[PDB]
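Chemist: First, the structure itself, so that you have it in front of you.
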2 protein chains.
Amino acid sequence: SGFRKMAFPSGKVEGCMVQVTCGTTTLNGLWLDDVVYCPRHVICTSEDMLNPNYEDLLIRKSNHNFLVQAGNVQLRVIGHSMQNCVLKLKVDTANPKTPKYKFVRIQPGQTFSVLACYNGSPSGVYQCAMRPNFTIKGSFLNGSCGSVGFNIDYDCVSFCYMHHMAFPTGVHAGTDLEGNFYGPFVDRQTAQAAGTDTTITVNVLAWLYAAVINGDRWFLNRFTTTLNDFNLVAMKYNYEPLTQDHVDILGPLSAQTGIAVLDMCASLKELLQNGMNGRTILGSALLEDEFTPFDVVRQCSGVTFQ
Amino acid sequence: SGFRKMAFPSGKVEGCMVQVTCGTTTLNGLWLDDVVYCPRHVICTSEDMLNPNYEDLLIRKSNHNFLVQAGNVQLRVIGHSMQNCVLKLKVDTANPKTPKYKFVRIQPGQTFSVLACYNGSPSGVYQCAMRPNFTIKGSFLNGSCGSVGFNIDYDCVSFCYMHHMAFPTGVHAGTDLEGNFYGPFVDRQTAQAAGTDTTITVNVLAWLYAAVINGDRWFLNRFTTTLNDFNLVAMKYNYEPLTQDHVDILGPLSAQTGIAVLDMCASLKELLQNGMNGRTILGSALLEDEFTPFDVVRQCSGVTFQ
């Protein structure tokens, strides 16, 4: 009973966070086996960031220009390469606390947990979603660069995000762990536009099912509707159009509650047009789109990990 | 930049969670050194819970009736006592992963992180507040009993909460780690009323300061007001009255932003009377009271831990 924006337990990621220093810049790095991963803009001064030529900047750097610190013990850099927008600092000591891990590139609308770090030390953990415009709305201060996002599949940690940039708009951008940005962003200090943001409709429907599982049922109505007519209302309010793959994903939520996806949509349709009228659902005065269908099943069944 | 309901990193607590089984019942326990802590109602059947005489039930139990499991390794019970509403199962193996810890009993309005567990395995982590009526609005399924709440002071883990009961109302109740319930609750399966809930006014003001730190300033007005007149408006809307200790706690938030507490109150006063008019603050359509002033300073300065 109850429903909370829940993060994954962070223990397996904590033992992987190191502090990386090059010149005057210090940010966080991810120490798996004997490779440290960190944003390549650790090699830039505040002046370089306006127009960095990363190849030329990297050339004037040698292995002993990088101070990697894992707690009270300094690491030794044996080799450096640049994979897209991440620096791989090959080190000598492999991380004994290296978990079974995996690098994955997530799709918009999926959720993950962020372990926010400063100077290589864990500060806090929260759950967030990759927006349809490939930003995230995080909580990141200066020198939280290098902090990582992750999911947990039983015993395997899936790393999916590394924080790189904060934009004047309040939004945050980063890469996968191979160094490819999510979205059309580049790691330089210049004005960059994100797309129009849209609401993740499949997630909203998973949250309405969570509400029904928890005894909020007032939004339930008698109408039904069609996918095609719903999508016409949704596209008016900047909601992601629903496809059949979406209806199927919500299958188990439908079977455990005996309410048809299309019936849930008809409730939603009404909620977009008529509004909330000052009521709430699961404590909120707005429709929430940061829970995936799998997030809801996990929290309403008690899935555990290593 | 940005603001998120942030939990503490859970690594140090994960290595302390064990599974406790007695008869048919299985819940979570906290394994510090060579003592396991768990709800005493692990010794009850579903029938016993209606009217348990814990002393008599405990008498028919011997050390070998308790199966404590820490992963794939069974623990050995050497002694059991009942401290208030917690069972202390003294075991032989001390926990090697025992952190520097502390038992503390928190006051209403303070916040902590909950590590939700099932069968002794971490499932997720979230942040919550102790309501003024000594409940919490958590996310707990059957057999999440024994899950613990905690804060982190640099390297010391302060344990402050253990989950015991879920009430028909959707609210949750538990004890400190010495076994004293928060609130007027008892561990028996009967109807129990919580008090009227009130909004934690000092927390709300810390969140408005967080909003100003993040560029939301529309609620800022020109009026001021007095503590006494504000408290008269607040007591109308079921808000906790403000005292001078509260104004002082918000001192650093006031100095870093150059806005007087009483000026912030005058904004709040207006917000309670005139309403939100469909605007939002830090993304929310309602006033939030689950951030303490210290929570805001931690997230707006980058405080780190071991």
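So for chain A, numbering is Swiss-Prot's, and the shown residues are 3264-3569, in order.
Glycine residues also receive a Cβ, built from the backbone N, Cα and C atoms like all the rest.
Copying in the features that Swiss-Prot gives for the protein in this structure:
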- A:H3304: active site, for 3CL-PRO activity (ACT_SITE)
- A:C3408: active site, nucleophile (ACT_SITE)
- A:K3353 to R: In strain: Beta/B.1.351 (VARIANT)
- A:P3395 to H: In strain: Omicron/BA.1, Omicron/BA.2, Omicron/BA.2.12.1, Omicron/BA.2.75, Omicron/BA.4, Omicron/BA.5, Omicron/BQ.1.1, Omicron/XBB.1.5, Omicron/EG.5.1 (VARIANT)
- A:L3468 to V: In strain: Zeta/P.2 (VARIANT)
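Describe the structural context of each listed feature in the structure shown, including burial, neighbouring residues and relevant distances.
Modeler: In the three-state DSSP reading, A:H3304 (active site, for 3CL-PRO activity) counts as helix.
Other C-beta atoms found within 10 angstroms of the C-beta of A:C3408 (active site, nucleophile) number 26, with every protein chain shown included.
Of all the Cβ atoms in the protein chains shown, 15 others lie within 10 Å of the Cβ of A:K3353 (variant position).
A:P3395 (variant position) carries neither a helix nor a strand DSSP state and counts as coil.
Mapped onto three states, the DSSP output places A:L3468 (variant position) in helix. Sequence-distant contacts of A:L3468 (variant position), defined as residues of its own chain at least six apart whose C-beta falls under 8 angstroms from its C-beta, comprise A:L3505, A:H3509, A:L3513, A:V3524, A:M3527, A:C3528, A:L3531, A:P3556.
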Chemist: When you rank A:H3304, A:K3353, A:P3395 by Cα distance to A:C3408 (active site, nucleophile), which of the recorded positions ends up on top as the closest?
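Modeler: Smallest Cα separation from A:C3408 (active site, nucleophile) among A:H3304, A:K3353, A:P3395: A:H3304.
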Chemist: Taking only the Cα atoms, work out how far A:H3304 (active site, for 3CL-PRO activity) lies from A:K3353 (variant position), in Å, as a whole number.
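Modeler: The separation of the Cα atoms works out to 17 Å.
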Chemist: List every residue in the same chain as A:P3395 (variant position), at least 6 positions away in sequence, whose Cβ is under 8 Å from its Cβ.
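Modeler: Sequence-distant Cβ neighbours: A:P3371, A:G3372, A:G3458, A:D3460, A:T3461, A:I3463, A:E3503.
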Chemist: Which of the three DSSP-derived classes (helix, strand, coil) applies to A:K3353 (variant position)?
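Modeler: Reduced to three states, the DSSP call for A:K3353 (variant position) is strand.
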